[PDB]
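Participant: Have a look at this one.
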Amino acid sequence: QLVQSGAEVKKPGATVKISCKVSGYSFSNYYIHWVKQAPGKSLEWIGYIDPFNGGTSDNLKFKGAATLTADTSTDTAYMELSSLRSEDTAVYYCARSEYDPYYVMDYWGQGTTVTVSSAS
Amino acid sequence: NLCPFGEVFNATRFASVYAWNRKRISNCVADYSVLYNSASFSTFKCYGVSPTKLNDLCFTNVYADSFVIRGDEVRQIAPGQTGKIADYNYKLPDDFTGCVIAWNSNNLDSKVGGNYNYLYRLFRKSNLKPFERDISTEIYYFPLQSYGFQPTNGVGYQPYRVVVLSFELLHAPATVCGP
Amino acid sequence: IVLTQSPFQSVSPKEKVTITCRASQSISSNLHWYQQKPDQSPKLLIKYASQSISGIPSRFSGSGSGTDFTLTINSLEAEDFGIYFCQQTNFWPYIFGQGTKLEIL
């Protein structure tokens, strides 16, 4: 099971970091996908991190500098999204992944919206 | 100018896991944008740098490598692993900055009955150190056994051509990364 | 690797209702399919487009050839339908088609 942070809202221009903690198996030996879920629209893949190395195969489609880091101490992955902006007020999901090319996202985080407005 | 990534990605043949195509490269400008607009691989896992970032970062030398593995076995290629390919045939250095590409090889490296020309090195007197190459068949028998590449086998036992990059700006000069 | 499977669904329930994953030129044997519920983190239903993972009632089967695949929800009721997304594979940006919402009488 995966656990995200709560729902959040921010300003344009700056950045944000979100997290996801894991339970029930060997974290360090299982990928973690990060997937954006649009506002009232379809899906879009944004990347994934291996827990053990910076296996940050990063879809280009949006280059908002969507950096992935992680930590095997607390068993928590961090998604550092930069250039917060209109196209980003969506629900991001960590996701459990196969360790190599059997990729499937079946176990997820709660899903967290990152709203973008003109102010708080 | 450029320098031809084609001859490793867009080539025809493939080198083995112990005899793998090592290729230092430099004095270039490289359109990684081509690597992106290909959209043909299976995995493009990039360590220590993000694909957009390796574009706009200094590169002195490269260490491109071309070979093949059996599908599942691509899991072995990562810092800190064990297995035939993971240790007894190669090892990903732990001071790394380059990054890895891999994809199926069905209608190039497979056929009915399968292919045999690819040979691993199943044993070794020494698990190949980071990036080293024991192109012999030393005893531990000669351990180089082939892999079957069948359309009906497991997909993790389908053949996957791997091409690795390994960057090195130790103190060597400029002339890479393009723009 | 663009996918355009099925805009949405409108059909009497309990029928063998098909959603047609029309894959682009890229014929990738692998795939996946996930069930989404309103404001609910979806879950993958069809693994590899042919194998069943543990915990799925057999109401919806998955199949297909080469590029073009399909998911036939057999005898679906008013208890199960939501959105159903298709999940591409090996081709590097693992794109997800615009999904299959399921509405029924």
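The residue numbers of chain B are those assigned by Swiss-Prot, with the residues present covering 334-473, 489-527 sequentially.
Per the header: electron microscopy, 3.9 Å.
Placed from the backbone N, Cα and C atoms, the Cβ positions cover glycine too.
Pulled from Swiss-Prot, these are the listed features:
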- B:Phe490 to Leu: Increased resistance to neutralizing antibodies and human covalescent sera neutralization (MUTAGEN)
- B:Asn501 to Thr: Reduced host ACE2-binding affinity in vitro (MUTAGEN)
- B:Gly339 to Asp: In strain: Omicron/BA.1, Omicron/BA.2, Omicron/BA.2.12.1, Omicron/BA.4, Omicron/BA.5, Omicron/BQ.1.1 (VARIANT)
- B:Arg346 to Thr: In strain: Omicron/BQ.1.1, Omicron/XBB.1.5, Omicron/EG.5.1 (VARIANT)
- B:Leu368 to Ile: In strain: Omicron/XBB.1.5, Omicron/EG.5.1 (VARIANT)
- B:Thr376 to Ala: In strain: Omicron/BA.2, Omicron/BA.2.12.1, Omicron/BA.4, Omicron/BA.5, Omicron/BQ.1.1, Omicron/XBB.1.5, Omicron/EG.5.1 (VARIANT)
- B:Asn440 to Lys: In strain: Omicron/BA.1, Omicron/BA.2, Omicron/BA.2.12.1, Omicron/BA.2.75, Omicron/BA.4, Omicron/BA.5, Omicron/BQ.1.1, Omicron/XBB.1.5, Omicron/EG.5.1 (VARIANT)
- B:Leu452 to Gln: In strain: Omicron/BA.2.12.1 (VARIANT)
- B:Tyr453 to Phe: In strain: B.1.1.298 (VARIANT)
- B:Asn460 to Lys: In strain: Omicron/BA.2.75, Omicron/BQ.1.1, Omicron/XBB.1.5, Omicron/EG.5.1 (VARIANT)
- B:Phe490 to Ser: In strain: Lambda/C.37, Omicron/BQ.1.1, Omicron/XBB.1.5, Omicron/EG.5.1 (VARIANT)
- B:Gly496 to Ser: In strain: Omicron/BA.1 (VARIANT)
Participant: By a simple count, how many Cβ atoms lie within 10 Å of the Cβ of B:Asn460 (variant position), its own Cβ left out?
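Facilitator: Excluding its own Cβ, the number within 10 Å is 17.
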Participant: List those variant positions among B:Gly339, B:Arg346, B:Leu368, B:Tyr453, B:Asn460, B:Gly496 whose Cβ lies under 8 Å from any Cβ of chain A, in sequence order, or write 'none' if there are none.
Facilitator: none
Participant: Hey, which of the recorded positions B:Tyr453, B:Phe490 is the loneliest by Cβ count within 10 Å?
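Facilitator: Among the recorded positions B:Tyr453, B:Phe490, the lowest count of other Cβ atoms within 10 Å belongs to B:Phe490.
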Participant: Rounded to the nearest Å, what's the C-alpha distance separating B:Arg346 (variant position) and B:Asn501 (mutagenesis position)? Just drop the number here, would you?
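Facilitator: It is 22 Å, counting Cα to Cα.
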Participant: Name, in the order they occur in the sequence, the residues of the same chain whose CB lies under 8 A from the CB of B:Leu368 (variant position) and which sit 6 or more residues away.
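Facilitator: Listed in sequence order: B:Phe338, B:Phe342, B:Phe377, B:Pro384, B:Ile434.
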Participant: Any idea what DSSP makes of B:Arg346 (variant position), helix, strand or coil?
Facilitator: coil
Participant: Among all chains shown, work out which of the variant positions B:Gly339, B:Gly496 has the most CB atoms within 10 A of its CB.
Facilitator: B:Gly496
Participant: Measure the gap for me: Cα of B:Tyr473 to Cα of B:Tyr489, whole Å, across the 15 residues nobody built.
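Facilitator: Per the coordinates, B:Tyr473 lies 7 Å from B:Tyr489, Cα to Cα.
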Participant: Can you count the other CB atoms that lie within 10 A of the CB of B:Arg346 (variant position)?
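Facilitator: Excluding its own Cβ, B:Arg346 (variant position) sees 10 Cβ atoms within 10 Å.
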Participant: Taking the variant positions one at a time (B:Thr376, B:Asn440), which has its Cβ surrounded by the most other Cβ atoms within 10 Å?
Facilitator: B:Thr376
Participant: Quick one: pull the CA-CA distance for B:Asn440 (variant position) versus B:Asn460 (variant position), whole Å only.
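Facilitator: Here the two Cα atoms are 32 Å apart.
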Participant: Measure from the CA atom of B:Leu452 (variant position) to the CA atom of B:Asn501 (mutagenesis position) and give the result in Å, rounded to a whole number.
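Facilitator: Here the two Cα atoms lie 18 Å apart.
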Participant: Any idea what the Cα distance is from B:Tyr453 (variant position) over to B:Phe490 (mutagenesis position), rounded to a whole Å?
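Facilitator: Here the two Cα atoms lie 11 Å apart.
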Participant: What are the non-local neighbours of B:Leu452 (variant position), defined as same-chain residues 6+ apart in sequence with CB under 8 A from its CB?
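Facilitator: Once residues fewer than 6 apart are set aside, B:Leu452 (variant position) is near B:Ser349, B:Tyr351, B:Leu492, B:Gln493, B:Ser494.
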